[PDB]
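Colleague: Have a look at the structure that comes next, please.
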Amino acid sequence: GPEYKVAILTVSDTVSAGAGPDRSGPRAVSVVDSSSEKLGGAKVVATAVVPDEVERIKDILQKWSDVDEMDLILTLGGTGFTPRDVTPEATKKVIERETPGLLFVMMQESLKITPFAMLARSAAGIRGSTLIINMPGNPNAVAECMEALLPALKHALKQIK
Amino acid sequence: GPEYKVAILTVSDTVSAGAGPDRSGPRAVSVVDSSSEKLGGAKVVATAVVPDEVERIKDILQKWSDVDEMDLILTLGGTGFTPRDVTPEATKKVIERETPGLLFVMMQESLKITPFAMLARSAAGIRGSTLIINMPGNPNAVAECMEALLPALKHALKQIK
Amino acid sequence: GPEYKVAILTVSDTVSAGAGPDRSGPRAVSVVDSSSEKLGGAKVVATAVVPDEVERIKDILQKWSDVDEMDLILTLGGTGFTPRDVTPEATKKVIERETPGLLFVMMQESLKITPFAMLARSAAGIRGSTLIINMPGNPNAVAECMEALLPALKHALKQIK
Ligand SMILES: [N]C1=NC2=C([N][C]3[C]([N]2)O[C]([C]OP([O])([O])=OP([O])(=O)O[C][C]2O[C](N4[C]=NC5=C4N=[C]N=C5[N])[C]([O])[C]2[O])C([S])=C3[S])C(=O)[N]1
Ligand SMILES: [N]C1=NC2=C([N][C]3[C]([N]2)O[C]([C]OP([O])([O])=OP([O])(=O)O[C][C]2O[C](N4[C]=NC5=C4N=[C]N=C5[N])[C]([O])[C]2[O])C([S])=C3[S])C(=O)[N]1
Ligand SMILES: [N]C1=NC2=C([N][C]3[C]([N]2)O[C]([C]OP([O])([O])=OP([O])(=O)O[C][C]2O[C](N4[C]=NC5=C4N=[C]N=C5[N])[C]([O])[C]2[O])C([S])=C3[S])C(=O)[N]1
Ligand SMILES: [Cu+]
Ligand SMILES: [Cu+]
Ligand SMILES: [Cu+]
């Protein structure tokens, strides 16, 4: 397997219910894959979809960190202002050490693209030796957020080990 | 009434005690009114003044969100470094979901005007279907902070419903 | 003594164990000293070194704030992504009122120098009449972070009193 095991969690009532396809997930996988060397040897080894439900999100983040030994978990979606956007709240429950600089850079860079970046309520942090980062559900958002992080993400992953 | 009901809370021992007038409140009302269309049909329907006392601030934020059905609450003042600046702490107690991007944009834009922007400890978030945003007490601060938010605030208010 | 009493806490297993010298501490003292007038009459009156241990860090921050009457505490180190970087978590336990604008400015300015700035998980806030700010352990980081804060830090210290 890879130096760094990456897992992608799509958070969406719509996708989970079979009411639409996942358009964000494949874009996240593509951005990680195409940056695999810049990330120190990272590969997406697993993806999943969960509804906008705090307990479901928490359970998968805990399993991936504590049991499956993932190194990086990117979540996609559920970061906005609607009542069903609960990804950050689930994430804050599971992380042990917050990583606000990652959120700073994602916001700073995203705002250059659209003022609507300010509506992302993303959280990020470390649980054990797993880095967890919330990204927006807009399929174009993951690429933009990953570009923002890529300069330092390899060093983040080295450090957490 | 309006599409979006806005309420303005001035937080000030001085104003509450009758030791001076409210100079921030009218500026906040004026900025919201003059941006009413850009905000999706917002109107300030209520204002109040409370002292720099956590329980008083909490009680009004809870009443306006839970009983009076406000959609946007702007607080003015009590965000700085003095011992009596307790607005963010009261706010953090009442909000359910934090909205850090709003704080990011207010800080980013405010710092272009003055380095003293860094002394605002403002919080922001959502309780039910009410968005609550702390702004500094300086009468010129609300206009600057609202300009920073205006590009996306209509979409924020639509989403929270 | 000075108008503002500053104390510097180096957080490092290596320095604490006698496995290397403190290179960050002297740089912090030098930057504060050389900015003493810009800070309103600040002087470093005390330094100490502790290991990367939450209880040790907490205990010194509490003693310096509650007993020794320090006005500004800068901590150096332990803000990164490694398992032993626990300074922010200790700091968050002791502070009463968070000061996110200080973190915003440090991050904003640090990112102009290096993308690795995003790996600092620094916290900051007020306990009583003591301002506590986490800075990175890189000896060059304190100078950069202090430059970012210097425009408003005098006013912060005046306010907290
Ligand atoms: N960079 C960037 N950033 C950002 C953006 N956008 C914006 C922001 N930021 O964010 C926010 C928030 O969001 P959220 O919540 O996360 O998202 P959601 O709701 O989840 O989502 C949205 C949309 O998108 C879509 N999706 C999602 N997911 C998905 C999808 N599709 C397909 N598939 C999947 N999976 C939908 O349609 C929805 O609606 C905000 S609000 C904003 S605007 C950008 O862009 N960038
Ligand atoms: N944008 C902007 N931002 C900012 C500013 N300024 C600065 C900052 N930011 O903030 C901070 C904080 O503050 P706070 O605390 O909130 O405020 P206070 O204390 O409350 O206040 C201040 C002043 O002002 C005035 N006022 C207030 N309120 C009021 C008033 N007047 C009238 N009426 C009313 N209501 C007074 O005098 C006081 O003293 C800081 S510190 C800073 S400097 C800007 O500008 N912008
Ligand atoms: N401005 C700026 N910022 C920043 C930098 N760098 C980077 C960031 N930011 O931060 C982060 C984090 O870090 P921390 O964790 O805090 O650090 P530590 O680990 O503790 O440290 C590092 C290094 O350095 C050194 N040191 C420390 N401390 C000390 C030292 N030396 C001598 N003495 C003393 N005391 C060591 O070697 C270690 O390793 C990150 S990661 C980054 S890269 C800058 O630069 N700036
Ligand atoms: Cu949106
Ligand atoms: Cu001020
Ligand atoms: Cu580093």
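All residue numbers given for chain A refer to Swiss-Prot; the residues shown span 464-624 in order.
Backbone N, Cα and C atoms are what each Cβ position is placed from, and that goes for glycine too.
As annotated in Swiss-Prot:
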type	residues	note
BINDING	A:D485, A:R486, A:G541, A:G600	AMP binding site
BINDING	A:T542, A:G543, A:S573, A:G600, A:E607	substrate binding site
MUTAGEN	A:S475 to D	Reduced molybdopterin binding. Loss of adenylation activity
MUTAGEN	A:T542 to A	Strongly reduced molybdopterin binding. Reduced activity
MUTAGEN	A:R547 to E	No effect on molybdopterin binding. Clear reduction in adenylation activity
MUTAGEN	A:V557 to G	Impaired folding. Loss of activity
MUTAGEN	A:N597 to L	Loss of molybdopterin binding. Loss of activity
Colleague: Just checking the binding-site residues A:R486, A:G543, A:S573, A:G600, A:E607: which sit within 10 A of A:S475 (mutagenesis position), CA to CA?
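Modeller: Within 10 Å of A:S475 (mutagenesis position): A:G600.
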Colleague: Where A:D485 (AMP binding site) and A:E607 (substrate binding site) are concerned, what is their Cα separation in Å, rounded?
Modeller: 18
Colleague: If I restrict to non-local contacts, at least six residues apart, and a C-beta distance under 8 angstroms, what lies near A:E607 (substrate binding site) in its own chain?
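Modeller: The list for A:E607 (substrate binding site) reads A:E572, A:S573, A:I576, given in order along the sequence.
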Colleague: Do you know offhand how many angstrom separate A:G541 (AMP binding site) and A:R547 (mutagenesis position) by C-alpha?
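Modeller: With the alpha carbons as reference points, the distance is 7 Å.
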Colleague: Counting only residues 6+ apart in the same chain, whose Cβ is under 8 Å from the Cβ of A:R547 (mutagenesis position)?
Modeller: A:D476, A:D515, A:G541
Colleague: Compute the centroid of the Cβ atoms of A:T542, A:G543, A:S573, A:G600, A:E607, then list the same-chain residues not in that set whose Cβ lies within 8 Å of it, in sequence order, for the substrate site.
Modeller: A:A580, A:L582, A:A583, A:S585, A:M598, A:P599, A:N601, A:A604, A:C608
Colleague: Using a Cβ cut-off under 8 Å and a sequence separation of 6 or more, which residues in the same chain sit near A:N597 (mutagenesis position)?
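Modeller: When sequence neighbours closer than 6 are ignored, A:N597 (mutagenesis position) has A:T538, A:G541, A:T542, A:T550, A:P551, A:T554, A:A583, A:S585, A:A586, A:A587 within Cβ distance under 8 Å.
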Colleague: In the same chain, which residues outside the set A:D485, A:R486, A:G541, A:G600 have their CB within 8 A of the centroid of the CB atoms that define the AMP site?
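Modeller: Everything else in range on the chain: A:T473, A:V474, A:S475, A:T477, A:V478, A:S487, A:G488, A:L539, A:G540, A:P602.
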Colleague: If you draw a 10 Å sphere on the Cβ of A:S573 (substrate binding site), how many other Cβ atoms land inside?
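Modeller: If we count other Cβ atoms within 10 Å of A:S573 (substrate binding site), we arrive at 25.
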Colleague: Mind pulling out which recorded positions among A:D485, A:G543, A:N597 sit under 8 Å from chain B, Cβ to Cβ?
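Modeller: Going by the Cβ criterion (under 8 Å to chain B), the qualifying recorded positions are A:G543.
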